[PDB]
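Input: a single structure, listed below in structure tokens.
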Amino acid sequence: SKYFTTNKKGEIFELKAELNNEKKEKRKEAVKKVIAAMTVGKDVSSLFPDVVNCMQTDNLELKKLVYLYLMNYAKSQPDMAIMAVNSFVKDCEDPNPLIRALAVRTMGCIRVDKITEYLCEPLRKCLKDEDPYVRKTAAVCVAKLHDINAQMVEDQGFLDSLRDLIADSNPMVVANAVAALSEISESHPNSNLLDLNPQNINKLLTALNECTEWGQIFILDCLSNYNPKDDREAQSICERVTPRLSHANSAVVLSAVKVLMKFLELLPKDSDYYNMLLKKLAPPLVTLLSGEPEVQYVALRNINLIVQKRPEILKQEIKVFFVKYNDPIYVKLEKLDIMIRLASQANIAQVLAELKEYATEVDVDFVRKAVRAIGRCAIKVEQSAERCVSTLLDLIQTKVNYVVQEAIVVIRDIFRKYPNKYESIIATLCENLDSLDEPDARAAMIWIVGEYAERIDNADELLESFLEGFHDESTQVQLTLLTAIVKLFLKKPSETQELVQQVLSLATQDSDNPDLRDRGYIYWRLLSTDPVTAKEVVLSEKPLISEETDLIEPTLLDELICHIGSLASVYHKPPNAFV
Amino acid sequence: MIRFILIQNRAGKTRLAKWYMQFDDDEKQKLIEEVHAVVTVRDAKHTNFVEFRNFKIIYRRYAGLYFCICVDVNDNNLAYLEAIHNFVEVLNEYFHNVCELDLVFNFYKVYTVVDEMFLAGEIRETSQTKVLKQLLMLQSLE
Amino acid sequence: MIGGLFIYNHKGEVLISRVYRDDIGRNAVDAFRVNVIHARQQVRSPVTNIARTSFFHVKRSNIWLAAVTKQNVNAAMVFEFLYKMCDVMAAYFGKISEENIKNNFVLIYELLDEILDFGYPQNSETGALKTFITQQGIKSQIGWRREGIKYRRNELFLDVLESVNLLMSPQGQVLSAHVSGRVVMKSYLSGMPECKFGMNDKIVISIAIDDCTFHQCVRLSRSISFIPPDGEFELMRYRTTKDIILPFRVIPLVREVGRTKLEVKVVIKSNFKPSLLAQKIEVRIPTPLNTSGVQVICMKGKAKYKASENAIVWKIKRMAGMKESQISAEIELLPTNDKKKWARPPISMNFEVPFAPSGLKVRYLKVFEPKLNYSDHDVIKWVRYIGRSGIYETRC
Amino acid sequence: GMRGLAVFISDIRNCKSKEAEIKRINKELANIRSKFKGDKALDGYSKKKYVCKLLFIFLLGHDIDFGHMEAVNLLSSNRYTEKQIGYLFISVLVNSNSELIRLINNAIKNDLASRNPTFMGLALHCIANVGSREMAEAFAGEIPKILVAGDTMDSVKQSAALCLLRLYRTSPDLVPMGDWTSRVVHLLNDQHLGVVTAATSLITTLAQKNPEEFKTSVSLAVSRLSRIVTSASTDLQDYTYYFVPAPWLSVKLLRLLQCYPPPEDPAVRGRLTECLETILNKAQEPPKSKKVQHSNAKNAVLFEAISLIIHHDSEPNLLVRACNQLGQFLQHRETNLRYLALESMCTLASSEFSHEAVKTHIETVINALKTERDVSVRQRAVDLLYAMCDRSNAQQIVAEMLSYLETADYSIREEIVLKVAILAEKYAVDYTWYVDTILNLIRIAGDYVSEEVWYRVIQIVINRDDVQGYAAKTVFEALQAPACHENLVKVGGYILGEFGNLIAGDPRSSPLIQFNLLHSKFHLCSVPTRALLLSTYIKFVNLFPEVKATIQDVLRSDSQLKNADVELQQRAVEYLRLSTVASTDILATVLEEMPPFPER
């Protein structure tokens, strides 16, 4: 398609003509227009040679602009960027070392097997430089070179120089060097991870007080790789890391908390430092939740693990985790989980105060999680289940459908947890029979009727009401209805006989569900053979239920504590799961 | 019948927009944006016959430009694609290897060419040579 | 560590992107545009894991800023870097908007090259980068309610009444889709209550255009601050055209056995959670004019044929979520007319679902009375989403 | 000269910011308004330039609230450029000031009254482009007279024909049942081919609602078609397009013939048939140019002729030739031709005469489906396969669909699964094949199959199929893979729990192996799946005493007795009590034959 391609006249021809103009201002304008046209998607590859002719200019603005242009092509297609290495290598006597940094990072952008020969010498000769930014860019370029899987035997000297960069005046240089070393050391070659621990740690901790915030992040993350052998070194490291409460919203605080939790192996009987550390770890985690919603979400996901490991740190801070209206939904849910985990014996008196208020909010799923949280509080503490039941009945009387459905769902679980302890409640629930349409709430109500059947005088009518529209219902509802009717037949023989045929010879053979058919036939056979065995096989004493939901694997918990500050805690998954 | 004709670029800026069916200005902008979004996704290997609302679009690429014509679901697609190519050839011969910019500085000439070749949502004339002769005699008249 | 930095507008087009690691390609951009911006079944989260790709996304006004990674990196550090970069960009060129971003591509490339050094979030001090960055940006410059109203019990009902319009190709490609809805606030309140009503970000302020027309009593600053007039009133009206969750999905299959026979099988699938139940399901299947007779069979609901409307009417009282049902009709055609095959009009269907097809969910609603001590806790709030069907048609 | 427009456009395109562009637009608009507001009127050239500038500003998307007065004033000018620019500006910007409509109607009437072909052509173009109700009411009675005028030349006749087309499309009631029908019908014999094209389009549109009026044109059209296809390469030199004589006119004539039933006169029917196979044979000839454009142009006429043949549906030989020609297009390097051929063959698959010819290409359709890249082409191929599927080749098509599913992607699996299920429903003859196909479909893509399908397969297995051993073997061979998922787990649990005794002889299918498989499944199963597996477990308790002991330890752990869900816990309690209390007699009693349901 030669149409609209001719370069004699057009936008590309005009840009090329402007690029060759003698005045540098119009050249800069042309380069800016070229960059904009590239960004908006217009193909301006045919302008590549002329802009390369702009390399040899004393002006720095044009040189910087063409550097950004070449980096833009570097990640799009490396082959186009290869044709500029001849101009790139002019990086020896050029003043203003930021130009050297830009050049070496531009070589860092291009990823080809052909760039190794032309980069080894400039990288080697720029690491030992007086300007700190050139040292920075050399340090990051060594890591980017090590990113590929190759030997590049000069890489040994590269890593030797990188390790030598730890003893440098500028904190940012050593911070970038240690960050690059950490990024390189994820895989361990034959000669790496040397036992140069004491002096390197001393230098890192000395420089930490002067490093930039991100430098502090890098150093403290690298400290998580170290493991101590003597308690004196651990105590010194902890007491030197503790003053880390900088302006960073969570990064510095979270990484320092990671380090302190990792360096937690002492004795509280004689050393009055474990208790003091647990005491002063609270204010940082409390003040983390006064920032921004995303940072608050990350801090909450870390606090979940911190509380799960050592609950005594946040024992008396249930007030700060109260949900504000203006926070997003994820922060609300995580704060709800934190409140549930911290529901001790003494704070319930206010916790149920908050969880009752959350059930009147206009957010449906948040109210659902709030009533489920009320149920979780009831399950956790056996001494406060009566207050939880009273609150749930209060919510039930409010007559809101999305509240009532999950409230009665929770009532089913509470009745399962403490049987024959809230008998007087059930009759009230009988009033809310026609207000349930969700499968979960309907199943919960049917099961509640099935058990304690002798305490309801009109349970036969309640079951007959649902039996009419047996079809067009979920499998859970059908199975629960079958189980409840069979349970009530044994509890109430010779009054509900007509139910047995209507449920077995009509709601089993007509249904196409295989598992439901098997259940119906098994129930028919057991009832036809002898009710004596049916009573003792169906009405067996159901054991309690374990609260394993609010529990995590101790080894997995230890791994997550080893990875507090990173994405593993946010996902609550091992790093091996996402390789 | 032809619904609308568009000459676009990768930047999304419309360069020709002929509308044979009534629409509001914001409606026209929405339709142009959606057409550009649909066209720019497909590559060369993909078909040129893309369903779009209760219509379809026949489009082709020429260097830095996209040509699109919107037709009904029951019209011969290849005929309209060849009409697109014929219109492109007429423009190219009339503007002496037309470029993208020549569709802006001579937008009224583009409009009169489109009206000469397309009218009332159908194909008016198909012969390049005497269409060009008509255009030259029109240009000669002052 | 940090893979790449992307900046998008509300539409989902890549305003400006810059990748630092070669292992990330166009797949990351496509995944972030598809399953994050246009996510329907998932509750929004700042971090997203997609096929071994971690997305950190921050929304500022109407601009999405995303960081794509493939390693195990400090999440808090990445979020703080995003915040600091947003602050620096705001310092350079004021408000962060689509026009401002498009006006300063050179400066945004400058910043992404300077502060973000190959996944390493270096210093973002405004005074430190003035020497480091040379280019400078370009900046852009009571009556409806009485007094003394009293009620025995303060209450308010919200009804989000939406109507979904769709035209679908037979192969499943969505040709056209939009939702036109309104908010009805039946409020019985006493005094001069100031109401704050905050929502999610699904609404941004012959064919449909995305728009939102408010009421006179509302004010904007996200949040809606107003004073509800007594009785029943319509809070706002809106018309969205992007990211419509579809309560139903219709697959028609027609086989023309010769000219005297037709076999039409229509399968309806429910694309919502199993808890929700859709009521009043009516499927209208078009029928050829020269229809001698029909044999129509369904395993769910009831079906029949109407010669008054010349259509198969298939009524289902209720349907659950994530369920599929089918209707099968064998039609015998008498060729009274010669040739000129019958053009098939689209298959229509009407339904009602208890959830907004636009994805709108009300976040918070408070009432504050500076005259009497009662607050949002004392008032009873009801919320009801009702999404009906407008012109909901799928070609057969 | 025309220098202001170029400078203005260059300044606009060079603006660095949108605010600066808006400021420039506002400044130019204010300058134009001030110039036109002045009492001193200037020459027409300045007005023409300013109107063109206003049009360019409106084209950028800005709003213009004036400019129509001088736009109308430009129409009265005898200079052609001013009239053309004014007409274009009026066409682009629709105005609703009734006085302006009166002015433009008067100007258009004056232009039409003039004998200059260019001015009347511009007026017709403006009327066709605007096409408002007022213009229709003004010129509905005038356009046909211009159309049938013998002194009007060819270009004005084309423009008037298309203007009448537009008026009829926008105002059906203003086009009467006039006496100009004979003249417009006979106009198709004009030497100028473009006039024939315009008249053909007009007749195609008008014949949709007035068939009995334009019937006599049909035969005439056929004649022209012959004179289009029998012409040599040196004929119609003006109307040739890459060695093809008048493709668009041929297409339009074919549509016109499609608008009407087959002619009753045998002579014209024979002539059009000869033209049809002439087109087909010309398509069968090797290309005269290696360029894609000539092939596209010729295939346009080919596809339109095929569509005409389908619409007529009267010549079995023509249908067979069209089917063969389409089959030659499936193995075409291009994709547009492949898509069009697939669509046309899908249309043909609905005709009795060409059904065998469609079924002949089953192998090439399958090969095209297997080796395609675009999703749309694959979907069209699958729809064609469903349309052409029949009892003669149902097994082959179903097997090929499943084989494709083994390596297919997620963009087509839903449709493939649904079609396979429906075909197995409709064309099942022997129970063994149906059960095997359904089970294989489950094993491949159960996550997309409906619940009723695997209810029905279990039902038919239960009632009477004497293939229980084969079904159990297939289930067991399917369940030993890590890629299994929920629906396969459910159906496998039920089938095993009911017929595990038939494969107990094989040492590779020992009860311990079955239990290990099911327990491995448990790690990634949902609540109803677990309930079905527990039912299967008690079935095995009743059926396999040797494994029974190790079942009890399964039905006593914290995962069963302390399960959060009430249903699973209750099932575990019941099954543990049944296994422990009483003896094997009760479990034998609860496992009956479950006789098949009565059949009506």
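Sequence positions for chain C are given in Swiss-Prot numbering; the residues included correspond to 1-141, 159-222, 240-255, 261-435, in order.
The way this entry was determined, per its header, is electron microscopy, 4.2 Å.
The backbone N, Cα and C atoms fix where each Cβ goes, and this holds for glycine too.
Taken straight from Swiss-Prot:
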- C:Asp176 to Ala: Abolishes interaction with TTGN1 and EGFR (MUTAGEN)
- C:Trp421 to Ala: Abolishes interaction with TTGN1 and EGFR (MUTAGEN)
* Asked: Quick one: 5 residues missing from C:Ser255 to C:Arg261, so how many Å between their CAs?
  -> 7
* Hey, how far is C:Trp421 (mutagenesis position) from C:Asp176 (mutagenesis position), Cα to Cα, in Å? -> 8
* Asked: How long, in Å, is the gap between the C-alpha atoms of C:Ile222 and C:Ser240 where 17 residues are left unmodelled?
  -> 22
* List the same-chain residues at least 6 positions away in sequence whose Cβ sits under 8 Å from the Cβ of C:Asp176 (mutagenesis position), in sequence order, or say none. => C:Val200, C:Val201, C:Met202, C:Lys203, C:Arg423, C:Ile425
* Roughly how big, as a whole number of Å, is the Cα gap between C:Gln141 and C:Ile159 that 17 unmodelled residues would have to close? -> 32
* Structure fact -> C:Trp421 (mutagenesis position) has its Cβ surrounded, within 10 angstroms, by a count of other Cβ atoms equal to 15
